[PDB]
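Asker: Sharing a structure here in structure tokens format.
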Amino acid sequence: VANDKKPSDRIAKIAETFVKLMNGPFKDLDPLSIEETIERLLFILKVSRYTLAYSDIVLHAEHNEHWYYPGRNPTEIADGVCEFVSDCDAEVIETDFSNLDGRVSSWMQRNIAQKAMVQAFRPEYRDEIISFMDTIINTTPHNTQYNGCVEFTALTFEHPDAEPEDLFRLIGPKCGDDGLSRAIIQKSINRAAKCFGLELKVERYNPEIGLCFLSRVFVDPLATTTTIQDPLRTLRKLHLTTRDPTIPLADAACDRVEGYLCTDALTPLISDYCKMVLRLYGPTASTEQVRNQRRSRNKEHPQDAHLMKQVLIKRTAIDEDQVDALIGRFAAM
């Protein structure tokens, strides 16, 4: 659903200041060769060749590590999240956007992303990048840029008397559709989204139900960095498999449970399901080398185990006796 909601006059100066702060000290850049882009990490290649270099140079710089979390290993993500929650003393807010790529306006697209790319890249490459942006208007970096712009707008609205550089220095971790911010702008974020024309969903941090971030649940971010898959999103749908019909059910289930072990080995109410899938569909599945040579293969802390159990129960609103009964039923099947 395309939208053409231009922002107000005042917000334009805030957006320009945010873009300039994003530019930082990297005035000049050069495009990457086709071979280097191909070995990095059709239609994706032509934009990737420039966008990967732009991200790696500007968005992964010294003065842009405060907010651009997108682009780091999951261990690095967990470390950053724990550091941010320690800094904010467990006072953080979560942002959940609905169809951001389908809702970003033309003015935002042509005044944030296009401006940033043109300022980052060399003048001799202006035509190619502008043509690529025009083709885009009619991937990953766009969401991060939108999140950074919205964070800058919120910070500018919260403290209009501070210098833009100091305001932007407080930008918290942001990664695409998910991000973190101070809880003091919980109500003012909705007005900023309305001014830009975006829809924002915000939820106050609650230790009883855990914290939601990148479909990951932090059981107790104050002390431990233990983290698990989001139970709210996956439990209601994990019993149904959305793989293509051509794949046997056993191979898809095996890949799903292998990923779950790789990410959620010691999570209550999921380990039992994964083990029962491995016990039932496991022997009936095909050879694992066969599925490793098949395209659809990629189409999918012990100390606080008690606390993780209680946090999962709080997340799923299931009584402990009910949880034990469910665990017994799952294991005995």
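Sequence positions for chain A are given in Swiss-Prot numbering; the residues included correspond to 446-486, 533-629, 654-815, 829-861, in order.
The deposited model was determined using electron microscopy, 6.3 Å.
Heads up, the Cβ atoms here are built off N, Cα and C, so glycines get one too.
Quick paste from Swiss-Prot:
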type	residues	note
ACT_SITE	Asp692	active site, for RdRp/TNTase activity
MUTAGEN	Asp692 to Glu	Complete loss of RdRp ctivity
Asker: Please list residues from the chain of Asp692 (mutagenesis position) whose Cβ is under 8 angstroms from its Cβ, counting only those at least six apart in sequence.
Answerer: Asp587, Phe588, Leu591, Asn658, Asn662
Asker: Over the unmodelled segment of 13 residues, figure out how far apart in angstrom the Cα atoms of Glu815 and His829 are, rounded to whole.
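Answerer: Result for this gap is 25 Å, Cα to Cα.
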Asker: With 24 residues left unmodelled between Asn629 and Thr654, could you check how far apart their Cα atoms sit, in whole angstrom?
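Answerer: The gap of 24 missing residues is bridged by a Cα-Cα distance of 14 Å.
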Asker: Just how far apart, in Å, sit the Cα atoms of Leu486 and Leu533 across 46 unmodelled residues?
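Answerer: Once the 46 missing residues are skipped, the Cα atoms sit 16 Å apart.
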